[PDB]
Structures are given as structure tokens and as C-alpha cells.
Amino acid sequence: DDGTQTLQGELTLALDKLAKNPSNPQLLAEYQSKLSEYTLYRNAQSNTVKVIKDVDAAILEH
Ligand code: NA
């Protein structure tokens, strides 16, 4: 049950709904939101490393 694989499945289904009814602005917004959610997921991974670097910086300043 991989997370990024699941998010991609949700993205595919959102694209599918939009593809069938492209004049529905709500389906467009939902696809956009899902796509952003995927990018936020990647930003969160680099954010953890950034936190660790900050922790190390604090450790050095004793
Ligand atoms: Na979600």
C-alpha cells in the first residue's frame, strides 16, 4: 500500500472525471488540487531534511 502510488491513482481518477466533463469547473479545481497535493508530498520530503539541517545547526551553536 505505497503512498505515492495511491496519490497517483487518485490523480488518475480525477483526470478521468475531468476528461469526461471538461466544462465542469469543479472537476478542474479538484484535479488541480490533487496535482498540487502530489507536489506538496515531495516538498514535505525535502522539508524533513531541511529540519534536520536546522537541528544540526542548533547543535553546533550549543
Ligand atoms: Na488525499
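Sequential numbering from 1, following the chain as shown.
Method of determination (from the header): X-ray crystallography, 2.1 Å.
Every residue gets a Cβ built from N, Cα and C, even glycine.
As written in Swiss-Prot, here are the features:
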type	residues	note
MUTAGEN	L15 to A (Swiss-Prot position 34)	Has a minor effect on IpaD/SctA binding to the needle and partially reduces invasion and hemolysis
MUTAGEN	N21 to A (Swiss-Prot position 40)	Has minimal effects on the needle tip complex formation
MUTAGEN	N24 to K (Swiss-Prot position 43)	Decreases needle tip complex formation
MUTAGEN	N24 to A (Swiss-Prot position 43)	Has minimal effects on the needle tip complex formation
MUTAGEN	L28 to A or D (Swiss-Prot position 47)	Can form needles. Abolishes IpaD/SctA surface presentation, resulting in a noninvasive, nonhemolytic strain that also completely lacks secretion control
MUTAGEN	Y31 to F or L (Swiss-Prot position 50)	Can form needles. Results in a 50 to 80% reduction in IpaD/SctA surface presentation, which negatively affects invasion, hemolysis or secretion control
Checklist entry - Nearest to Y31 (mutagenesis position) by Cα, among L15, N21, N24 (mutagenesis positions)? => result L15
Checklist outcome for this item: Result for ligand 1 contact check over mutagenesis positions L15, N21, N24, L28, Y31 with Cβ cutoff under 6 A is none
Next on the checklist: Measuring Cα to Cα, how many Å separate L28 (mutagenesis position) from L15 (mutagenesis position)?
Outcome noted: 8
Item to check | Surrounding CB atoms that lie within 10 Å of the CB of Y31 (mutagenesis position), all protein chains | outcome: 18
